[PDB]
Protein chains: 2
Amino acid sequence: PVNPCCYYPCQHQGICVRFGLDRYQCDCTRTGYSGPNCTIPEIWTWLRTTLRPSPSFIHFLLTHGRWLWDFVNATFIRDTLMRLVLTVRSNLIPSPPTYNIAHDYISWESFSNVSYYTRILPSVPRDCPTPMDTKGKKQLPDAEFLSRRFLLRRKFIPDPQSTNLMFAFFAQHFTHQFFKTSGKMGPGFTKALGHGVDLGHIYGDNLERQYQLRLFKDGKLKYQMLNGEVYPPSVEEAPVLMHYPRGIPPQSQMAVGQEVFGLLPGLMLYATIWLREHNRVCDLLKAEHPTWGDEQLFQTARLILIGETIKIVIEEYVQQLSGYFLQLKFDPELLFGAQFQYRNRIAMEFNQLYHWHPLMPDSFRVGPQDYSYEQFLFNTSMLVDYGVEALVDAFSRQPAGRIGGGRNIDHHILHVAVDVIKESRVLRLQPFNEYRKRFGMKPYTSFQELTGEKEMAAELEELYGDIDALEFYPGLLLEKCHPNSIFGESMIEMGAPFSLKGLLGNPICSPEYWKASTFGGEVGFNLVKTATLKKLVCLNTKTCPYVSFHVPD
Amino acid sequence: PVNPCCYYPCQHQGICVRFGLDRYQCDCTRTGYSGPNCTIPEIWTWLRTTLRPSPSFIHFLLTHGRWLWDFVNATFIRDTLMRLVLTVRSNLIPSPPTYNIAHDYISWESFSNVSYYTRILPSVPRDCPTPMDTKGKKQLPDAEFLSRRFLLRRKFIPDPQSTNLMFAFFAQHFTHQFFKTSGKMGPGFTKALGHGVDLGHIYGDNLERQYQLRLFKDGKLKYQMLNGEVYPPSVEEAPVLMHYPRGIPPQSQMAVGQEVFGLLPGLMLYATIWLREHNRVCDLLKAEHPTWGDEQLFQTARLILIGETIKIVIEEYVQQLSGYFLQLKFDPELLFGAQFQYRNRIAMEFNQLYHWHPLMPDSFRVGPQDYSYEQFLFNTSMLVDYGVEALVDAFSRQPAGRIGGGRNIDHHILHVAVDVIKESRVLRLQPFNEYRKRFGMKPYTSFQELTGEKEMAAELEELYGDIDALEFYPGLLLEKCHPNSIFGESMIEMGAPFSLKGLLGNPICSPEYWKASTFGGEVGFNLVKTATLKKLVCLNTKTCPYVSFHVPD
Ligand SMILES: *[C@@H]1O[C@H](CO)[C@@H](O[C@@H]2O[C@H](CO)[C@@H](O[C@H]3O[C@H](CO[C@H]4O[C@H](CO[C@H]5O[C@H](CO)[C@@H](O)[C@H](O)[C@@H]5O)[C@@H](O)[C@H](O)[C@@H]4O)[C@@H](O)[C@H](O)[C@@H]3O)[C@H](O)[C@H]2NC(C)=O)[C@H](O)[C@H]1NC(C)=O
Ligand SMILES: *[C@@H]1O[C@H](CO)[C@@H](O[C@@H]2O[C@H](CO)[C@@H](O[C@H]3O[C@H](CO[C@H]4O[C@H](CO[C@H]5O[C@H](CO)[C@@H](O)[C@H](O)[C@@H]5O)[C@@H](O)[C@H](O)[C@@H]4O)[C@@H](O)[C@H](O)[C@@H]3O)[C@H](O)[C@H]2NC(C)=O)[C@H](O)[C@H]1NC(C)=O
Ligand code: HEM
Ligand code: HEM
Ligand SMILES: *[C@@H]1O[C@H](CO)[C@@H](O[C@@H]2O[C@H](CO)[C@@H](O)[C@H](O)[C@H]2NC(C)=O)[C@H](O)[C@H]1NC(C)=O
Ligand SMILES: *[C@@H]1O[C@H](CO)[C@@H](O[C@@H]2O[C@H](CO)[C@@H](O)[C@H](O)[C@H]2NC(C)=O)[C@H](O)[C@H]1NC(C)=O
Ligand SMILES: *[C@@H]1O[C@H](CO)[C@@H](O[C@@H]2O[C@H](CO)[C@@H](O)[C@H](O)[C@H]2NC(C)=O)[C@H](O)[C@H]1NC(C)=O
Ligand SMILES: *[C@@H]1O[C@H](CO)[C@@H](O[C@@H]2O[C@H](CO)[C@@H](O)[C@H](O)[C@H]2NC(C)=O)[C@H](O)[C@H]1NC(C)=O
Ligand SMILES: CCCCCCCCO[C@@H]1O[C@H](CO)[C@@H](O)[C@H](O)[C@H]1O
Ligand SMILES: CCCCCCCCO[C@@H]1O[C@H](CO)[C@@H](O)[C@H](O)[C@H]1O
Ligand SMILES: CCCCCCCCO[C@@H]1O[C@H](CO)[C@@H](O)[C@H](O)[C@H]1O
Ligand SMILES: Cc1onc(-c2ccc(Cl)o2)c1-c1ccccc1
Ligand SMILES: Cc1onc(-c2ccc(Cl)o2)c1-c1ccccc1
């Protein structure tokens, strides 16, 4: 008997449950709808859907009318809108978490065992004909044919929106503090148990690396000093597990907290500037707190860096991504009037969503010369050859690649985008239109409606067979971008809920932690409120390069 | 220079922070008060303190006027009051957690590392003359002299309130799912990382014991069958670490999930009745869900037992403790309108508070005969010699001891109460009057005001020297009880916030989990809503004994 839950009968977050041998029931409890499929609207939900503008229309409002938004930003509405953004987005995500790679249902284990990635939509039941439910081919398209013919960069397409490499590296570094899929345990499992902005990519997955990384005097961290400049220490002085090539000297590695940050120079760059920041904050704390032991200087400085990070990510990072005239604002007090769970756990769909490799260029330009991937990847010397200044300046000037549209992944990195597709299939994610539905959107009715063109659309229909079978990652990357934006709507309406729920679910944003005492008094609390990217690189530097998430357009 | 934070300058939850070499500042952020010590009231907080009745007065209201409360219970106010009780109590406890044995300040480590017990009030700074701050002797009273002369049961004082042993055993069994102090890591550390009603005392601290305890067919658990009755299996069939005496046969142990439950027969008795419940729930689920695999039957049955547990604990357990005419009610929807963090982490003061050993009698009466402690402790055969029925009947008939007043711990168990005092001193808890203050009450001004008499009061002043130095556990147990109640006010106003915050902070109470789908449809959801103690023992039994948290008065 065909498993009824593969027709996806339950609409609007209704929970499909199996009864008897061939029956099903939708749990519509607080879905706001009624009926056997959760399709009969309650009076208020009806009133809201009949008044609810198009997502692309609200994107239009936020991206037009500089005069109106000058007024909004200069008044209190700038706050109310922000509070609305935070609230309406974060509500789409379950809190506490619901599902994981092993359980398509609420369970105490999925709640307890934090080494799972969580899950927004359940799995595709294995007892169903199609691998995507019931629509599509009985075996769906090849992974590297999709990746090669639809994601492979033929010519470089720069970000229409100004995004630079100083941004993309920030996205990688920042992101790998909570995306640590362990090949040892398999797909849908994490080594980063913080599940948020804990700076586990600076301080480590465990207390071991942390102890082997900090200097234990004045709360600082261990550090080399090369050419008169401050850098991370080597495995000789701070011996911790870190992936490197098998031949480089030991005085040439560095110790950071994220095992992979030795590979790319941008990652180790951020490790450097953050570490300098931490030790500087330690200095500022000990200036006012001569009596504190080491570990309080450490923990307080860590909280200050967590605050600075969420601050910069919201007001500059997501600002650059959004293109909104509305100036986003990091004020945790905006949520003190709301029902909000200060708690995050990361979903499968959110790192698969976040694979933004098209941001990487054809080459890496530093100054007048040019480094290919083979020269840039794994390069041990470039980070210290050029001052941190010079690398920030060169990265913040070179454009980054557009993420949407398709055919904009360099051929070197392209293999990641293949594995993700295959990984999607092992994680058994639902069809693109089903996530599309769960994040408040309407499913596409044709491939040509998806891509906004006719060639890739025709071929996509030739491969998948039905739009309802398109896959999560592919369709998310082949969607048409908004006009002059860095990617289309699905990445907006899906990624934004995860990003904001993860940035403000941090307990430092709670009413309990969000006090000046938590950050060693007023100097550190204002140090979190006034943090900027320019302050972060420049305050830890001998000179100011061009530092920005956008090129000098 | 004397550490200023030992004067406890900060009032009303203000955070004492040290500046310079000899300065301090109180963080009064949302304490509702102003000023350098947090003593200047804001207008609304002033209006509330001038209208706030005495805690003992509200205790008077809740414990008098059966007619008025017949009306209140029969109407909707029965709900509003409950929502008030839940809200006002739970607000006293920090969420997310704040402190631990190692950090007297908010830190990412205290947030992350769940093997710590949390902490409501900070430690006593070590750089201070008195071990309790600044008031009292430079070395404070002996532990076993206090315990022997002030806590030792001279004659049995029965609970004025009807409490029986079927209750006290329930309190022990129920409590040891979240109190698992590990002697290996030291004081202020736990093995029960659930920190709540996860039934880790039925299913285990880890997935290992869990797998070695369930039968993996139809989601049930392993089980022996002795005399035609269902019991837990032995270490031969379910081999898991469990403390026992070093000589008893292997076919005489049993496997439960709490390592210590083999020792007392009441503990293993609850282990039995719960296990029978679980397997019965598995049967009920598979009756409607022929298609579910083993592990979904397991996880769903576990959630159902968690719901049954919180239900019984709130509406029967805490009811028996309270003596309130107001019928308490477990409805998680009462908090769906509130700002409430569905998240709990256990504090030091809450297991030290919960050491209720005076509930244990001089002897253990079963039927016409009587077993001394030496006969009852560690007894392997008594649980199976008498039917579970007969043990429930004998325990629910024998009175339990009053907890307050003092001089009511049996000499056998008395040593625990000594260690707790010493353990208090290693955990460096603050003075009794300081917790007294933080839970909304006024510090006692004299020992005779504490005990309500003159003899123990005079000697307590002779030992401690000042009431502001009296200790948490001792003063909590020497306090005068309310008239005809099981203990005084401090146990009420302190323990109630921890108990309710822990009972409703469970994620099954969240809006996300609290659905009929989470509990395998409607039969299990109503099985949680209609759970009672009588249903729990009787539905898993051949006959109904007298089962109640109170004697047949
Ligand atoms: C979060 O979840 C993950 C995944 O659930 C956890 O990591 C996994 O943990 C699993 C269990 O700890 C582990 O799965 C095991 O799978 C089998 C289990 O079979 C056992 O039992 C049978 C029979 O019973 C045996 O018991 C006795 C006891 O001593 C044995 O000697 C005797 O031989 C008897 O038969 C046997 O088939 C088997 O021999 C096992 O004992 C094991 O064989 C596996 O090796 C494995 O241990 C799984 O591998 C873990 N990893 C993954 C990726 O799933 C993770 O721990 C958890 N995190 C937290 C914090 O809870
Ligand atoms: C929750 O918190 C608890 C407590 O914080 C965690 O359990 C504790 O973990 C502690 C650290 O993991 C542990 O303390 C350790 O302390 C001594 C001394 O530590 C040394 O630290 C550095 C390390 O120097 C080492 O360098 C080389 C490099 O590889 C080592 O081999 C070599 O052995 C050398 O020591 C020294 O500079 C310093 O001087 C100290 O000597 C360790 O030696 C102990 O073995 C211990 O591991 C503590 O014992 C743990 N237990 C308790 C009760 O505190 C718990 O893990 C945590 N939970 C989570 C989930 O994070
Ligand atoms: C130099 C450019 C980059 C290279 C070479 C690169 C390479 C890789 C590779 C090889 C993997 C496979 C991971 C694994 O198997 O565990 C991977 C994973 C990943 N990359 Fe990249 N990447 C690059 C840039 C980026 C950027 C710019 C982002 C996003 C902002 C990104 C996000 C990720 C994520 C999210 C993962 C998977 C996370 C996990 O489970 O750990 N990468 N990357
Ligand atoms: C025969 C009756 C009882 C005996 C022998 C008994 C014995 C003990 C002993 C020996 C400890 C030692 C603690 C340790 O070192 O880790 C202990 C702990 C404890 N007992 Fe009792 N107890 C009894 C009844 C009760 C009851 C009725 C309660 C109800 C509150 C209770 C609550 C506790 C608590 C909370 C702990 C500490 C928890 C921990 O850290 O694991 N006990 N008990
Ligand atoms: C709930 O969803 C199911 C699945 O989409 C709907 O069931 C199908 O209805 C059509 C039209 O009558 C039938 O031909 C199919 O055989 C049904 N499939 C199954 C699996 O039952 C159902 O109609 C929806 N509920 C309502 C009220 O429309
Ligand atoms: C790593 O980067 C360094 C640059 O910092 C490379 O060495 C430079 O190479 C360019 C041309 O490739 C020269 O023009 C520079 O003069 C070199 N500078 C130094 C200090 O060596 C190095 O070759 C790179 N590593 C790899 C493997 O290509
Ligand atoms: C805040 O708390 C401190 C400590 O209780 C108070 O300080 C004491 O005040 C008395 C009277 O002025 C002095 O004799 C003591 O020497 C003070 N002790 C210390 C450590 O300063 C302080 O007065 C309180 N603040 C206010 C406004 O009363
Ligand atoms: C454990 O309890 C059993 C009771 O079931 C004890 O054995 C009983 O003891 C009483 C009097 O002590 C007798 O009247 C019963 O006839 C005995 N029954 C059985 C089956 O032995 C046993 O002695 C207890 N253990 C200890 C150490 O005292
Ligand atoms: C001019 C009005 C600005 C309001 C800012 C709200 C930001 C969130 O607008 C988004 O719209 C989407 C449309 O599909 C919804 O799916 C999301 O739930 C909602 O967060
Ligand atoms: C007339 C019945 C009133 C029902 C409401 C009682 C619940 C509120 O309980 C209150 O909790 C506070 C914080 O823990 C304490 O300070 C108060 O003493 C206590 O009354
Ligand atoms: C609105 C109805 C009010 C009825 C008057 C109730 C008087 C309660 O009197 C109470 O007596 C207690 C001792 O029993 C004391 O502990 C309390 O301080 C006191 O308020
Ligand atoms: C792009 C972009 O542009 N605006 C964005 C946004 C944030 C909040 C709301 Cl509401 O919208 C995002 C985004 C940010 C993070 C992840 C994924 C998308
Ligand atoms: C005893 C007793 O009596 N009433 C109680 C009560 C419940 C809610 C409010 Cl408010 O009061 C309690 C209690 C409840 C939990 C823990 C410790 C004590």
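Note that chain B is numbered according to Swiss-Prot, with residues 32-584 shown in order.
A Cβ is built for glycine as well, from the same backbone N, Cα and C atoms used for every other residue.
Feature annotations, reproduced from Swiss-Prot:
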- B:32-70: domain 'EGF-like' (DOMAIN)
- B:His207: active site, proton acceptor (ACT_SITE)
- B:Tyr385 to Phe: Abolishes cyclooxygenase activity (MUTAGEN)
- B:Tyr385: active site, for cyclooxygenase activity (ACT_SITE)
- B:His388: heme b binding site (BINDING)
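Features as recorded by Swiss-Prot, highlighted on the structure.
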{"residue": "B:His207", "record": "active site, proton acceptor", "CB count, 10 Å": "18"}
{"residue": "B:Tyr385", "record": "mutagenesis position", "CB count, 10 Å": "17"}
{"residue": "B:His388", "record": "heme b binding site", "CB count, 10 Å": "22"}
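The two recorded residues B:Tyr385 (mutagenesis position) and B:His207 (active site, proton acceptor) have their Cα atoms spaced 11 Å from each other. Helix, strand and coil counts from DSSP across the domain 'EGF-like' (B:32-70) read 3 helix, 12 strand, 24 coil. The two recorded residues the residue listed as 'active site, proton acceptor' and B:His388 (heme b binding site) have their Cα atoms spaced 14 Å from each other.
Annotation note: B:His388 (heme b binding site) sits in a helical segment as assigned by DSSP.
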